[PDB]
Each structure stands twice: as structure tokens, then as C-alpha cells.
Amino acid sequence: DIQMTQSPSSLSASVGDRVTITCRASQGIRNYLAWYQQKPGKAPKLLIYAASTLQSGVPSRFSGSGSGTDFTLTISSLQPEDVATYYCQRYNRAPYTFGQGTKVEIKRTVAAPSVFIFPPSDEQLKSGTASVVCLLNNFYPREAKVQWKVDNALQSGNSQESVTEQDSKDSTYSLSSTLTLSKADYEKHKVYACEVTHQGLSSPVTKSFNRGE
Amino acid sequence: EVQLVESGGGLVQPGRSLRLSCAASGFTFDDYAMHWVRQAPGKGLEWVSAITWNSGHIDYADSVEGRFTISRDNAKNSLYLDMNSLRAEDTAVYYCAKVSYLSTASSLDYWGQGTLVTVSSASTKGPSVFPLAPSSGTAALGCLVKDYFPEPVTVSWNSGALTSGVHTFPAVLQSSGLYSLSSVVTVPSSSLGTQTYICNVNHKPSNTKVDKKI
Amino acid sequence: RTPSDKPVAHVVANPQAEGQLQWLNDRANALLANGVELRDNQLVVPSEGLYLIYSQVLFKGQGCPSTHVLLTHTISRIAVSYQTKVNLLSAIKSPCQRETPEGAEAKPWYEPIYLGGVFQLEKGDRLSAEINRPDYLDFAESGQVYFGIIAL
């Protein structure tokens, strides 16, 4: 039994804005509740225990409250490094269950991506596979639209995006579309371009390259 | 200071088994209960089990009891988790956590870095490392890490001597069933005749290191 | 389970029973044999005799609030003749002395209470182990709260 339910599931906010995350227990747990911060890929860190006591070495903008069933984690002045996922935990009493989590993300002004394309290496070509790589770098907001063109013909089918997490200083993202054809298909074509539409871009930006420069 | 070093992770055939380890240091290990907490990829945190300081009481999850066995050597300052009859739902990064104050019912005050456990009847593949070399104000280069299984690989640059402007991207599962990565760095359009860049890649599952020039 | 014909019970608390002290017999090293029975949450005596009765309870909390809460633990006899009830064993405990760390920081506090003694009881007498604040109990680990008797 026991359900730890945190609302909201996601939130965006402005640096400096104060942020509020809530936790409701399906049965009272006194103050046996802790908040954990977890940054992308990293190990989670304890922020608050006993509902309200800041862990030593944890910035004081963080605060907690509540006894019984309803609890509240508060960041009085959101910060670029505060970008993480936060989890409440019950600790009375096993099982020591965690809320589903809450992602925290940021304001910042719009930021156009810097686009770079990379041609496959020779060791790659040697192998029999060819991989062209368009990089969009340090943009904001998250939503972009890469487009791969060959000889100005759209190439749909052999590409894959991947996006970093919101950076902890600049609060931006970076993204990577990737083209992969059989070396054979790599050679039915001469000019390789990747077009990129972002909001920080007035107009789509292409970065082409001729196969064999 | 407090360190919780995990080990034991890796690929494993479903039905088989694994013994995770967690080596503690920097605190009198004998005075604390410990916890295991897993995190399936993209999914959230999920408590797994706990053990008191003297091993006298043990709790597991409305989800295991019969399969896993938390244990503890205090002379070796170590926490163990023996997992048995593994299925894909056990595939997750496993953390050990030191409790805050004695009892199992206390906050998880310090965590290890995790150790991933991948349940699959596949097989490890070392990665093919290629250079993302710059084009012909600011310019960009990086390592394309290709065709590996299972996760993780770790990319460092000049063995640590380069941390800024670095972006190691989330791994992508290809239609091949294999992964591919790339990390990239943005560097001064100048400091290039004067400097050449190295991307230090570790795949511990396949037991392969590859340093690389771009 | 078990040789010895001496009526016995060592019972243990239900952790998954919020808001009260419930005694579980169907567990671990828990006992309940030779005629003793657990019924309206009370230990029931099968024979006239001398009986050692004991109980321990373990209270806990983090930090201190409203000036004062006092914890107590008692063993009552409710009798087949004396259809009424009386304390055989009692104890009160005071944790955190108002303190209210309103500066900051809330520490774990734990307060155990032990009751033991020998009593003469009659067939069908019902023994009762009670506390005032069940919500301050520690349900987290094994040998922590329990209630036992044995015929001598």
C-alpha cells in the first residue's frame, strides 16, 4: 500500500522565479518524508529530510514543509543549476517508496542554434557504412526541426535525433541528427546538406558539403 | 570522505543471476543501515531493499522478496545484492545508499554512482570510434562512438583536461539493436594548429578503451 | 511448533496496521500455544496459575512540537469474575522536553518502554497491552514491539 503522489509532473520557470512542488501521501507519514534531487545521469542527492530540515551543504533557497499527508518542496529563487528531477520519499515504515518525480526546467531568452555538419571519416567509409552528422549547438527553446537533403532531394528514412539535457549554466540544449546509409547509397549522391529550422532562426539554415573535399 | 563504490553490473541472460557490490569508505560502515534503490532507464526511482546495521532485519519490495538477497560484510565494509531469476523488469541502474541515522527507516543520505544491469540474451559489442573532425568565430569537433552494446560508454576529453563546451549526447538505440553516441566540443577557431584533441572512451562491458585523435 | 505443555504467547505488532497496536501471532519467532489465544486483540488465559507477563513498546519521532506529549504503555487484566479492568503494569515516558528546535533541525528521537512482572491469573482472564499514542510507534524493524506471557 501507500501512494506517494507529487504534482506537478513537469514545470518550466524563470531563473529567479520561485518554484513549488507538492507531495500527497495516501496515508499519514508524520514528517518521515525526504526530498531528493537528481540531475541527468548523476546519483540523487538528499535535499530535505524530516519534511523541513535542509541537508548540510544544501543551498538555503530550498525549503520544505508539511506533516501527515501533504508536503511542499520550495525553491525560493530558481537557478540554472537547479535543473533536475525531484523525488519525495516515505521513510517510516517500509516500503520506502518514492513519488513519481517532477522534472524542473527553465526560462531563458530564445537562442538560435549554431549548425555544424560533419562528413564521414575514411575508416568509416573503409568499413562500408557512412554517417553524416548535423550538430545544432547551444539553442533554446528545445523544439527544432532538422531536415536532411541529398542533391536537394529530401532524404527521409535513415536519420536519428538525440538531445542533451538542459545545460546547467547556459540553460540551453544541443541536438544531433544523424544520417546513415550503406556506403553504396552514400555514393549514389554527391551533395549532402542538412537544413535546420529553429525559432531563433529567421529562416532555415542549411550546411552542405560536397563528397570529396 | 563518504564514498559508495558500486560494481558487479553488466549484461546477463534472462533467468541467470548477478551479484552487485558496494564498497563503503569514509564513515563507520558498521553503524548504518543500507539500502538498494534501482532506476530503470527513463523510468523513475524505485526502492528495492534494506538491511540494518547488524543484518538482523531485512525488507524487500512488493515486487521481489523471493529473487533478491541483500547481505553485508562489516569487516570488508561492503553491501551486497544477489539477484536471481532475472527478467527485463530488473534491467536498471542500481544504487546503494547510506542511511542518515542508524535505522533502516531513515533518509538516504548518500548514494553510490550506480551500476547498470542489462538483462538481455544479446551479447556485448565493443564500439567503433570515429572522428567528427571540423569543417575546412567558433568551431566544433567530436567523437562519434558507434555500434556498441550494452550501455554505458563514457567519453572523456584529453583525460579530463577538457570539460567545457563538451556535450556527450544520450545514447540512441539503432534498428541494428546496437547503440551509438557522440560527444562534441566547441573550441577556439585558432587553438588548433597549436593543439590536437583526444576523446577517451571507456566501454567496460566489452572491456575496451580507445583514445582517439581529431 | 512447539514441545513444552506450558501455555505461552510471544506476540508481535502489525506494521501494516496504521493507527493502532495490533498483535500478530502468525509470524517469525512469535508464539501462541497450549491453550492461550489472541482474540479481541487481548491475550487469553487457559488456566489458573502464575504467569510472567511482559511487553515492550518502542516510540519514535523527529523533533518536538506542541510543548508536550507523554507516551504511556500498560498491561491490563480484565477478569472473568471482576468483569472490570485494572493495570498490572504501567509506565509513562516523556521524550523531547518542549524543546521545539524552532531555530532549525529536527532530530530522530526514540523512547522504548519495558513492562514485566509475575501475576496470578484465573482461567479466562483477558490480558491487554495498550498505548495512548499508537501513531508514535516504530513499525520499521523486528524485535521492537511485542507482548508475551508464560505459565510457570
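Note that chain C is numbered according to Swiss-Prot, with residues 82-233 shown in order.
Just so you know, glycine gets a Cβ as well, placed from its N, Cα and C.
As recorded in Swiss-Prot, the features of this protein are as follows:
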MUTAGEN   C:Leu105 to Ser  Low activity
MUTAGEN   C:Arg108 to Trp  Biologically inactive
MUTAGEN   C:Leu112 to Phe  Biologically inactive
MUTAGEN   C:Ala160 to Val  Biologically inactive
Spatial neighbours of C:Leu105 (mutagenesis position) that are distant in sequence (at least 6 apart) but have CB under 8 A
C:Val92, C:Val93, C:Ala94, C:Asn95, C:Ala111
So what sits near C:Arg108 (mutagenesis position) in its own chain, CB-to-CB under 8 Å and at least six residues off in sequence?
C:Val93
Whole-number Å distance between the CA of C:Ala160 (mutagenesis position) and the CA of C:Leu112 (mutagenesis position)?
23
Least Cβ-packed of the mutagenesis positions C:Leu112, C:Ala160 (other Cβ atoms within 10 Å) is C:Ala160
